[PDB]
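One structure below.
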Amino acid sequence: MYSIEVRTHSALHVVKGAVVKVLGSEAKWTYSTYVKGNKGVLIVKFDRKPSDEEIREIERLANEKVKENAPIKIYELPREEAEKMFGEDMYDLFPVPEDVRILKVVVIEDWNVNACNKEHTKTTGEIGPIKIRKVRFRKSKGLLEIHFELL
Ligand SMILES: [Zn+2]
């Protein structure tokens, strides 16, 4: 089976996709992410605190993607090829340093594309129900934190 950490990290990709679907391209750049147990935190560059409605919709879409049990594809490509294939969208706010010449790219079709070297579940269904616990907007820094728990 997959550890709760691997499942929670995989959830970050699902939640990020939902975030972009609801908030739009203005929220496409991830500042950072981290997992501790069954708790995951996604921080993206954004300019406002979403409404409770928007937060609920992000949660709904995330769970719906998990329910769809879509495959989580992993691409291991030379950096140059990865860029031609996925473009800038595969990067986070801070692009992978140039000394890294081979990239592993995670892909959830029409949902999320991200250069990531961590371990993931094979499908989104293996993640399980997700619950957003806290959302915090840091105005000065222009960062939106989404704290969730994998039930
Ligand atoms: Zn990942």
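Heads up, residue numbers simply count up from 1 along the chain you see.
Structure determined by X-ray crystallography, 1.5 Å.
Each Cβ is built from the backbone N, Cα and C atoms, and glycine gets one as well.
These features come from Swiss-Prot:
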type    : residues                    : note
BINDING : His9, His13, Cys116, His120 : Zn(2+) binding site
MUTAGEN : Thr30 to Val                : Significant deacylation of correctly charged L-alanyl-tRNA(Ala) occurs
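All features noted in Swiss-Prot, drawn onto the structure.
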{"residue": "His9", "record": "Zn(2+) binding site", "Cβ contacts under 8 Å, 6 or more apart": "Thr33, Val35, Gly40, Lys118, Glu119, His120"}
{"residue": "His13", "record": "Zn(2+) binding site", "Cβ contacts under 8 Å, 6 or more apart": "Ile72, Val106, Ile108, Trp111, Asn112, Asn114, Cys116, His120"}
{"residue": "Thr30", "record": "mutagenesis position", "Cβ contacts under 8 Å, 6 or more apart": "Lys16, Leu42, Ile43, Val44, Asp92, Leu93, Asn114"}
Conformational class of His9 (Zn(2+) binding site) under the three-state DSSP mapping:
helix
Tally every other Cβ atom lying within 10 Å of the Cβ atom of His120 (Zn(2+) binding site).
23
If the Zn(2+) site is taken as the center of the Cβ atoms of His9, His13, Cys116, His120, which further residues of that chain fall within 8 Å of it by their Cβ?
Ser10, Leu12, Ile72, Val106, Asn114, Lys118, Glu119
Cβ-Cβ neighbours of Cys116 (Zn(2+) binding site) (radius 10 Å):
22
Structural state of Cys116 (Zn(2+) binding site), classified by DSSP into three states:
coil
